[PDB]
Amino acid sequence: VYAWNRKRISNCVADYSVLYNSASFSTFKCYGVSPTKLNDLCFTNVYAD
Amino acid sequence: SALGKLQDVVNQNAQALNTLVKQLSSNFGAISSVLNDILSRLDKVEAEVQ
Amino acid sequence: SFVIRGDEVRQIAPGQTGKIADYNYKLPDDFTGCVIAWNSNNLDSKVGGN
């Protein structure tokens, strides 16, 4: 965590419903957007830290 | 400058409408001033607070 | 009244989503009521599985 790794996400189609309904996750929270609504949006970029 | 009394009445009413329109761009503490940002970003219970 | 796994108790609330809230049991956004839940591993679990 002292050297956290950032991945730029671009040029692509996501599915955040597949993420937030995944059995893999023990906690999931969102800010400035609500997770139910993410599949209706677009972004100039996404970054994963 | 002779008709300044009548021009002042035109100017005050234009100033008041221009102020009323520009106040639509204010957040008032919401995440956005654009009502369609709030409705496209958030679900009902979170949107109604904004 | 019903049985769910301990992870899913969060979905038994007004305004939620997920396979229980979406496909099994939905509460309205203006729900008036109480949600009551308790662990039943002493009754509803079995060795080799229930």
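Just so it is clear, chain B uses Swiss-Prot numbers, and the residues here are 943-992, in order.
Going by what the header records, the deposited coordinates were determined by electron microscopy, 2.8 Å.
Cβ atoms are placed via backbone N, Cα and C, with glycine included.
Under the three-state DSSP scheme, B:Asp950 (variant position) falls in the helix class. Among the natural variants that Swiss-Prot reports, B:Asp950 to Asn is described with the note: In strain: Delta/B.1.617.2, Mu/B.1.621.
Under natural variants, Swiss-Prot gives B:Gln954 to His with this note: In strain: Omicron/BA.1, Omicron/BA.2, Omicron/BA.2.12.1, Omicron/BA.2.75, Omicron/BA.4, Omicron/BA.5, Omicron/BQ.1.1, Omicron/XBB.1.5, Omicron/EG.5.1. In sequence order, no residues are near B:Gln954 (variant position), counting only same-chain partners six or more apart with C-beta under 8 A.
Just so you know, the Cβ of B:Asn969 (variant position) picks up 10 other Cβ atoms within 10 Å once every protein chain is counted. Secondary structure at B:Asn969 (variant position), as computed by DSSP, is coil. Swiss-Prot gives this note for the natural variant B:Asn969 to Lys: In strain: Omicron/BA.1, Omicron/BA.2, Omicron/BA.2.12.1, Omicron/BA.2.75, Omicron/BA.4, Omicron/BA.5, Omicron/BQ.1.1, Omicron/XBB.1.5, Omicron/EG.5.1.
Quoted from Swiss-Prot for the published natural variant B:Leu981 to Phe: In strain: Omicron/BA.1. Around B:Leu981 (variant position), the same-chain residues six or more apart in sequence whose CB sits under 8 Å from its CB are B:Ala989, listed in sequence order.
Taking a C-beta cut-off of under 8 Å and a sequence gap of six or more, B:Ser982 (variant position) has no contacts in its own chain. Quoted from Swiss-Prot, the note on natural variant B:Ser982 to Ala is: In strain: Alpha/B.1.1.7.
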Quick one: of B:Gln954, B:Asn969, B:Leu981, which variant positions have a CB closer than 8 A to some CB in chain A? none
Please list, in sequence order, the residues in the chain of B:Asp950 (variant position) that are at least six apart in sequence and whose C-beta is under 8 Å away from its C-beta. none
